[PDB]
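Written below as structure tokens is the structure these notes are about.
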Amino acid sequence: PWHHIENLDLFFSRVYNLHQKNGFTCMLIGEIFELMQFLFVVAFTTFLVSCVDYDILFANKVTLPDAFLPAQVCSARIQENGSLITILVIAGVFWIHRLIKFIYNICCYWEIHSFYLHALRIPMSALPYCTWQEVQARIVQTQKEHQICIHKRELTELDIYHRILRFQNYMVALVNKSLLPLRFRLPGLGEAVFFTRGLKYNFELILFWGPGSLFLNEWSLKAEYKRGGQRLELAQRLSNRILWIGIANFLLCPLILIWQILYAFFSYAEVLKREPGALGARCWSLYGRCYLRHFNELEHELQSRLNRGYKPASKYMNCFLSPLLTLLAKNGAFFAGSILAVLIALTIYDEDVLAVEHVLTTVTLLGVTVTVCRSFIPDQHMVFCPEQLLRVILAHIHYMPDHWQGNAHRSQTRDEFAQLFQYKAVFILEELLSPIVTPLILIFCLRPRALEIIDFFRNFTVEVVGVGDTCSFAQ
Amino acid sequence: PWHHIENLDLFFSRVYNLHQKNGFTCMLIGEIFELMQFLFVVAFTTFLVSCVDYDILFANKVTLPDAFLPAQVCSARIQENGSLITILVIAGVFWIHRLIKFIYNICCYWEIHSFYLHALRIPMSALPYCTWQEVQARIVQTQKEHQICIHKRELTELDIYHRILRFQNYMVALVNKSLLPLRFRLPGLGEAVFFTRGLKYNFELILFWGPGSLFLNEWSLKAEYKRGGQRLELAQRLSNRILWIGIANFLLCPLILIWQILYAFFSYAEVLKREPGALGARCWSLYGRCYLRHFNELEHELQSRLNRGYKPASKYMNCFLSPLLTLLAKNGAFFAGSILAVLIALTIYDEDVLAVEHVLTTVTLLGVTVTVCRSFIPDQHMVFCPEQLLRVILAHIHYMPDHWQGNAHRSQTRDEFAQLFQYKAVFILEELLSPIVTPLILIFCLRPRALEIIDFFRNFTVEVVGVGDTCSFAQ
Amino acid sequence: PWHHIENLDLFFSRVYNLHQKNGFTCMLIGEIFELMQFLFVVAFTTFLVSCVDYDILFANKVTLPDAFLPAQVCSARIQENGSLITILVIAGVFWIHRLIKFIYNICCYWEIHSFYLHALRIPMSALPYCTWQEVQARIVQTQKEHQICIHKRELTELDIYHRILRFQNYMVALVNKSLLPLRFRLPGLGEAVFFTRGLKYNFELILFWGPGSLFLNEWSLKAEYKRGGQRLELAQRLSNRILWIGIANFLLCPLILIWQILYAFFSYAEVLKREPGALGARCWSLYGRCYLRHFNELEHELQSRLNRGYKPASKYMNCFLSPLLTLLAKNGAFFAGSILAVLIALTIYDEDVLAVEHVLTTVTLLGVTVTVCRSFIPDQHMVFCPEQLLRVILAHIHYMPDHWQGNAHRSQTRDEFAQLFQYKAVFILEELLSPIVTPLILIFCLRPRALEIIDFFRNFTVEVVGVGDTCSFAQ
């Protein structure tokens, strides 16, 4: 609750994060769980690779620990692996860096916790329900009695928004004005959109937070980028910077692939064995979280809009079905149900046609076939592909391509609403492919745009008196 | 798209059908599947009857083809069956007639496909979503460039409706004015309605398309039927025509009965073994598809109205109270749950409840009793809308009996609202009974009405300038 | 159908009750069942205690009637119990009083039947179905022919409402103006509300129907209560009356506690046995039925409003959930699904991973763990605005505290919206506690309010020309 002591963007961001992860205790536990998941993936994997004797486990009454090798031997068997030891050393260095960041992260969050309790007066018990609007009302009312900020200017409730969302408004405006290569023309497919978690991380590491970024303070643009002249040397410097960051990505490719290959397999293989159709459900597409997002919109407001409008969008995506597939389903159901009805009447009649060594199995198969076809056979209604279903999905999100409103029922509309709707299997595939795809897009497709990026940041960056250097659109 | 290359109706109907079966390819496949279903039913049945050695299959490790007899013997075993060979010859003649009609139909449908692509400019890809609306308005614009009709004003298409629906408006007006015997007074039941697929086929074969029908052209009524005189000789001729068509039906009775047998088996017996309650769901009743029809209404508009209004109608069939029972359920649940609670508290206390000769059986029977009663006990706070149910169903249908609106809750209303919405099982039964019932209704109940049918077709048949002879009501 | 034979209330109320219990035959049967439930509870209550030899039943093949003792001995064993014989004599006297009231009631309900059939012309078959408005539309039109009572007033169309609901409007206005102690401040809990069936019965027995009540006729207030003077002696007399009625309650406490014990114990426990979560569902309360009730509102209109608005209220009560647990669920699901995915991949790979010392149990326990966690994981995309919903509950209930509309999401709102909506189990507990709690509230908390009760009944009691003495608010 101190008198404007440390850079603001961070203080406010931390305050917001503490409100989101409902309370200090919850947040601390969440971070600890995040650290234990990494360590568990890595240690479980290195235990499966190195310590388990699969041959004895498989064939050659056996108790579970009959497989495992004693530690006095596991250490030697894992140590005589140069590749494994190297991956483990890099993994442990990343881990130690994350644990050290966590330490302070909590040493700096105890300060926000005391801020809440003593200056805002919202106990951690009343915080999951304290709500954002009131807190906003609390912080802005607190600004007076207790000194905070320069005091040159009193808070105005949009300052806090700019502080929390400075770099995110920049991402919104970058993606909105078609910088930042996302569209690609793949052979054998339409124009794909490839925007992942790692790619946006790299874009922010290149532009916003790094050793030689565009920003020096986290609230002020470096002095040269405001100058109209020397734009070409700045463009060359940015191009070289992004070249070398792309090369670091290309060199780290195997390790992130491993983790990506690994964590992912673990994450959904359970779900696959349970309900293989959970991966057929659709999610709201990182490109699409950035496209449908307003300028000064905190994460919880975007996500509230995005799930208020989720079931209309699933009703839309499921409303168009192939007639042909429908006809094939109907007739395959007829022929399979006919052969099965005959075989069922026989097994009912005598019961020794049952479990024909061949028949029983087919009966099931044929049963699987009839069930699949009946699932593909449409049932009555839901065929609208309506202007109206769109007319409600839009009412939620509020943005649509302008060539969508008329032809809501075509393959052009579905195909590029498809890109926003993101069925997950692809997400998981698209997050797997990002280690190997992000360096080459970063080296080839973005380096030509560096001279346009420089002109964006020079042209669209306003200095607002209290907040510093913010995007020009987010005003 | 040759100008006046044909009478308007056999062209417009085909165009409409091509829009419905979404595209030429789809339609072709659908027809092929329709031809393969007939051939499969007949060949599978004759294989089951004639080639399989059931004794070895049942009792006397055995592979499946150990049952089947070699073809060199199947041919002789199926050939030495006069009844089977005769049924197969009649079946093959009907099949060959259907295959020849199919070849002629696709040779005539390639012309409509070229019509679409070249004169309407709707590719087969944009046709499942082109929409009827698009083409119906569009052709009317084509009427200028690619001319049709020797002397044609741009098609209002109001007329075009007339072309597609000439004979169907006649059926609607026949059933609407209570010609065409449908109501019957069966002993042991109320007034049944018996209107099937075969019966309406026979009515149309008698009245509209045949060797000596009422119509000579498909768009013009024969010249004598417009004359007021000679009505009695025309009535006698129509009566003799329908007598002999009924006798043809009576002679073909065994074959159509056999057909309705096997197709259903395969079609339904599978569904019975899967979900015996799927046949308890209700369907919209061929009488009822003709009763709830609306002026000049293409099939897809009727079906859209009919399924928009399907779930309200199931909630209605579902809704009525049976109140006195409710009380019996409540109080039987009380007394049974009381005795069971005592016996349960005892078996929990000591666990030596058993050895009583009937105890355990008493607990099980009492549990069944409580569960049945609780199923009959209405759920509290379950809303009831008799007025609404007999209101929203009408809003979707738009036609109502004048004695339904007041007493929505009586057995008179349910009993005759049932016929319109009758359940699938009585549908399958009523389609089974039509081979044996259609000839006798056709001979006995319709031949007395021939003099009224003649007066209908003389009185209600207007000559509209562009379309020809249409029903007088459908104007 | 005669003229003014009985008090209008004693006629109109009966007419309304006959419409509610749909018909005379129903009403009778319901009353007979009500009489048989009392006698059945008391019977075994006494057969289980007195005639059954539990020792032989438990331990010392045995048929059920091997336990029971012969009647020649049951009579002596139940007769040599002074406490049991005394409870049975009091129970039999209450029963005989109820049976005599039942005979008198059906002898008076036949008259009413005849009223329906002959003067209203609504047969008992068309009654469950008559609908309320129609009777209203029938009785008021009948007032001309079979003249109604005095016939002083033609039907008011409100008069019937006042007649049926005279004392209930008084209860509504008493509870509405915070007479009638309901709120209590218990230690260890918030302000509890204790309003039961027995407490409201006692309030009505004290105020409305008794030997020395406020009312002498059932439609006229005693003459002294209209006088401004002598208010203090009337207050003292009312205080003494309620003191002695409270003392009668305190003396009858053991018997009502037992009966409360017996009648309740039997019913609910079995249900809990079946589904222990049925008692976690919530019901509207005697209170809350009196708080949310309009003035001249018949019981069926209140209950229609109350169940139209029941599911919104359950959605509200279930909306608040722990942030912390969620996190535990998510991460336990991760770790369990990870170990299970590994073990599943192994059992798929070789199939002999199974049959290992812990193999056929770890997979099952881990599957249960993942399923439990996934049930605790909230559905992502799940939209709950607690604040928004209360709006629909209000649209149905129609009454609310002012300080709810803003803070719909707080514990203050839930805590006192809890009182209106409390779950069954506290209902059954609160009906159990009323025998022992009603006398002390009646003696201590209401006797101080007697001088305010007298001033209420003097100030708010209007004489309306046709109906007599009605509450002043219910106008």
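For chain C, we keep the numbers from Swiss-Prot: what you see runs 36-95, 109-523, in order.
The header says electron microscopy, 4.0 Å.
Positions of Cβ are set from backbone N, Cα and C atoms, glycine also.
Listed features, source Swiss-Prot:
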type	residues	note
MUTAGEN	C:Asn265 to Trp	Impaired autophagy
MUTAGEN	C:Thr412 to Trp	Does not affect lipid scramblase activity. Strongly reduced autophagy; when associated with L-321--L-323
MUTAGEN	C:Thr419 to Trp	Strongly reduced lipid scramblase activity and autophagy; when associated with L-321--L-323
MUTAGEN	C:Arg422 to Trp	Impaired autophagy
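The Cβ neighbour count for C:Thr412 (mutagenesis position), using a 10 Å radius over every protein chain in view, is 10. Across the fold, the C-alpha of C:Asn265 (mutagenesis position) and the C-alpha of C:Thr412 (mutagenesis position) stand 73 Å from each other. In the deposited model, 13 residues go unmodelled between C:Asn95 and C:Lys109, whose Cα atoms sit 12 Å apart. Reported as a whole number, the C-alpha separation between C:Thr419 (mutagenesis position) and C:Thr412 (mutagenesis position) equals 11 Å. Sequence-distant neighbours of C:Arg422 (mutagenesis position) (same chain, 6+ residues apart, CB-CB distance under 8 A): C:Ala377, C:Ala381. In the three-state DSSP reading, C:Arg422 (mutagenesis position) counts as helix.
Using a 10 Å Cβ-Cβ cutoff, C:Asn265 (mutagenesis position) registers 11 neighbours. In three-state terms derived from DSSP, C:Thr412 (mutagenesis position) belongs to a helical segment.
In the three-state DSSP reading, C:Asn265 (mutagenesis position) counts as coil.
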